[PDB]
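Report on the structure given below.
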Amino acid sequence: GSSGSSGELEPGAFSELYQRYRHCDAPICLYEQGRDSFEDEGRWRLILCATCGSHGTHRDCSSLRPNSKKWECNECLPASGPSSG
Ligand SMILES: [Zn+2]
Ligand SMILES: [Zn+2]
């Protein structure tokens, strides 16, 4: 038998950001442009996470529904296992 673990984190670490983060970070993109471009109203509307509100990507790009209230980034959403399988 043995004991001893090593793992710490930085609590309350939200680096302020003057400019709004609008960099498509979704899993799959359909917009021909597939860039940080969005409209005021439409599927291609820049959507910011709800939990932390840091990530920013299109609507249909984040594989969401046409009747979704708010969307949350990955790190926030319950993703079984780390992105890097
Ligand atoms: Zn996108
Ligand atoms: Zn988030």
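Our numbering is plain: 1 for the first residue shown, then up by one each step along the chain.
This entry, so its header tells us, was determined using solution NMR.
Positions of Cβ are set from backbone N, Cα and C atoms, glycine also.
Here's what Swiss-Prot has on this protein:
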- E8 to R (Swiss-Prot position 232): Abolishes interaction with UBE2D2 (MUTAGEN)
- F14 to A (Swiss-Prot position 238): Reduces interaction with UBE2D2 (MUTAGEN)
- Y18 to A (Swiss-Prot position 242): Reduces interaction with UBE2D2 (MUTAGEN)
- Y21 to A (Swiss-Prot position 245): Reduces ubiquitination of histone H3 (MUTAGEN)
- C24, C29, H58, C61: Zn(2+) 6 binding site (BINDING)
- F38 to A (Swiss-Prot position 262): Reduces ubiquitination of histone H3 (MUTAGEN)
- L46 to A (Swiss-Prot position 270): Reduces ubiquitination of histone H3 (MUTAGEN)
- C49, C52, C73, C76: Zn(2+) 7 binding site (BINDING)
Environment of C24, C29, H58, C61, the listed Zn(2+) 6 site - residues of the same chain whose CB lies within 8 A of the CB centroid: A26, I28, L30, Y31, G34, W44, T57, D60, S62
DSSP-derived class (H/G/I helix, E/B strand, else coil) of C52 (Zn(2+) 7 binding site): coil
Among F14, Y18, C76, which are recorded as recorded positions, the nearest neighbour of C61 (Zn(2+) 6 binding site) by Cα: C76
Spatial neighbours of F38 (mutagenesis position) that are distant in sequence (at least 6 apart) but have CB under 8 A: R22, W44, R45, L46, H58
Lowest local Cβ density (other Cβ within 10 Å) among mutagenesis positions: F14, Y18, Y21: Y18
Using Cα positions only, nearest of the recorded positions to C52 (Zn(2+) 7 binding site) (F14, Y18, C24, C29): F14
